[PDB]
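Asks: Below are the structure tokens for one structure; questions will follow.
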Number of protein chains: 2
Amino acid sequence: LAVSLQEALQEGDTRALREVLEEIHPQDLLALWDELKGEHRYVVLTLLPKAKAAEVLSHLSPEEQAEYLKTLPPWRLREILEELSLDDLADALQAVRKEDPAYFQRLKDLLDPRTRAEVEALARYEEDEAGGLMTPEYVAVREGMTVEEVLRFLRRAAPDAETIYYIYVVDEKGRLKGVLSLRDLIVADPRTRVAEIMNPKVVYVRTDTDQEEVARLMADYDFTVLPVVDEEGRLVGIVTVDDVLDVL
Amino acid sequence: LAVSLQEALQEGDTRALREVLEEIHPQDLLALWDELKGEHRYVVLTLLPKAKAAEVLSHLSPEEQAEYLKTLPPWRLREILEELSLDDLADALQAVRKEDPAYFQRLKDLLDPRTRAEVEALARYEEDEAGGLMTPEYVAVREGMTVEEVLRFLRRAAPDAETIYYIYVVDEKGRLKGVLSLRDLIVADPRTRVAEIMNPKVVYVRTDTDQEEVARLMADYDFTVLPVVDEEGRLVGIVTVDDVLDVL
Ligand SMILES: [Mg+2]
Ligand SMILES: [Mg+2]
Ligand SMILES: [Mg+2]
Ligand SMILES: [Mg+2]
């Protein structure tokens, strides 16, 4: 699928192109990416199935990110943007914002209202602090819920969640009460309460906490996921280790 | 629980000491660790519940690791060592080996035969290559197994596994056929075959692959777990991202 693409490209074989794009793995494409003329990068980001396109763009430089969000057709932008994880959308928007703040406003208007309001709260936080790294696509439950109710829930929430391997616990006010893992859930009795299984001394970070600290905290405790709260102690999101590895 | 310890320490209050150690979190202890006299580091590694002691020692420098494996009583060493994850045991043994190869042989003899043979294959690989980072404590299944059989299996394997969030697939010969996630398993129908759910294009690494490459591969694909094979394409272990974060 590697060069077997530049075959469809140099040729102008749309049929063959679309076919290779249906199964080309995002990383396989991100590889030979420096070896693609400008015209070809544009066509691929156009014809690629939207989810993969979002994936690719999410891994490009922010200057490249901003250039394609400014040159790709609005119908296509609509598609790519709605496929981005929230934290990746914010970074992609902030990329454009830096260059053209007016078009940033346009990009946000192309979003679905539910999506648009979410990024807005996000895109604001300092981009080198917990808020600028986190995503609100986590799973939270109450401590009164049983394991059976949570597992049932997770199957429903899985498709959109950043992860379901770490499940946070909150109260009526939305404040962090503890942490739970999919592993514990899987071995526990379906009748067991979540409070009888959670770890009440969950370690967390603030929305303004420096990214150095988030990285250090995640390396020390060996977490793959860390919760992020606001000034009122309420769960507002999670940071995952893949995004910490990138901060280096 | 922080300084509330140095209280039992400076006093010589074994009862109080053991009590604080029953609930002192490993990282909470690893913190005020530079602020502990030699005598106190020794007592804590002695009285701490074995699992936590293994945890603490696993995070100390390799020179400190080797000094305590040479000064702690054999009955206690027996306990700590059997609580270490395999990859951590190998590194702890290699630490001592560098200083005193003879005592390394003693340390290995204190292990349980099943444990001893396992570390031996491990402790040999280059410690800056996949082999020197991996652990054989992963979960593998066949592609003919159903989801129900795998979930049943995982509950049984959970307690010792490094993780059960990524389940590898092998054949009769033990060679890597694909990868699967706990997430997919949870949403899939219990009757579904594993081959109808796995990703056949699993990305993997060799036992001799450089650790730079393991880190890069894990950062690019955003994996939290990567499989490691030998020269015959057989699954011999996994590397987890927490150990890659440490390689920096
Ligand atoms: Mg961001
Ligand atoms: Mg992310
Ligand atoms: Mg090692
Ligand atoms: Mg490990």
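Using the numbering of Swiss-Prot, the residues shown for chain A are 5-252, in order.
So how was this one determined? The header says X-ray crystallography, 2.3 Å.
Cβ coordinates come from backbone N, Cα and C, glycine included.
Pulled these features from Swiss-Prot for this protein:
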BINDING   A:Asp95, A:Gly136  Mg(2+) 3 binding site
BINDING   A:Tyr170, A:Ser185, A:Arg187, A:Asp188, A:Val207  ATP binding site
BINDING   A:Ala223, A:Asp226, A:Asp250  Mg(2+) 5 binding site
DOMAIN    A:138-200  domain 'CBS 1'
MUTAGEN   A:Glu59 to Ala  Still possesses a slight channel activity
MUTAGEN   A:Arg187 to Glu  Decreases ATP binding
MUTAGEN   A:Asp226 to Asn  Abolishes the Mg(2+)-dependent suppression of the Mg(2+) influx; when associated with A-250
MUTAGEN   A:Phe227 to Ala  Cannot bind ATP
MUTAGEN   A:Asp250 to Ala  Abolishes the Mg(2+)-dependent suppression of the Mg(2+) influx; when associated with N-226
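Can you walk me through where each of these features ends up in the structure?
Replies: Following the DSSP three-state reduction, the secondary structure of A:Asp95 (Mg(2+) 3 binding site) is helix. In sequence order, A:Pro66, A:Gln69, A:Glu131, A:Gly136 constitute the residues six or more apart from A:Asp95 (Mg(2+) 3 binding site) in its chain with CB-CB distances below 8 Å.
A:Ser185 (ATP binding site) falls within a strand segment according to DSSP.
Taking a C-beta cut-off of under 8 angstroms and a sequence separation of 6 or more, A:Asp226 (mutagenesis position) has no same-chain neighbours.
Sequence-distant neighbours of A:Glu59 (mutagenesis position) (same chain, six or more apart, CB under 8 Å from its CB) are A:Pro30, A:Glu87, listed in sequence order.
In the three-state DSSP reading, A:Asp226 (mutagenesis position) counts as coil.
Around the Cβ of A:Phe227 (mutagenesis position), a 10 Å sphere holds 18 further Cβ atoms from the protein chains shown.
Mapped onto three states, the DSSP output places A:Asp250 (mutagenesis position) in helix. For A:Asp250 (mutagenesis position), no same-chain residue lying six or more positions away in sequence has a CB closer than 8 A to its CB.
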Asks: Cα of A:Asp188 (ATP binding site) to Cα of A:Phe227 (mutagenesis position): how many Å, rounded?
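Replies: Between the Cα atoms of A:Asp188 (ATP binding site) and A:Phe227 (mutagenesis position), the distance comes to 15 Å.
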Asks: A:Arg187 (mutagenesis position): which of the recorded positions A:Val207, A:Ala223, A:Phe227 is the nearest Cα neighbour?
Replies: A:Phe227
Asks: Round to the nearest Å and give the CA-to-CA distance linking A:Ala223 (Mg(2+) 5 binding site) with A:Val207 (ATP binding site).
Replies: 13
Asks: At the level of the C-alpha atoms, what whole-angstrom distance separates A:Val207 (ATP binding site) and A:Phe227 (mutagenesis position)?
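Replies: Taking the Cα atoms only, A:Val207 (ATP binding site) lies 10 Å from A:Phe227 (mutagenesis position).
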Asks: So which of these recorded positions, A:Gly136, A:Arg187, A:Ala223, A:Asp226, A:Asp250, get their C-beta under 8 angstroms from chain B?
Replies: A:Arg187, A:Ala223, A:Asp226, A:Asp250
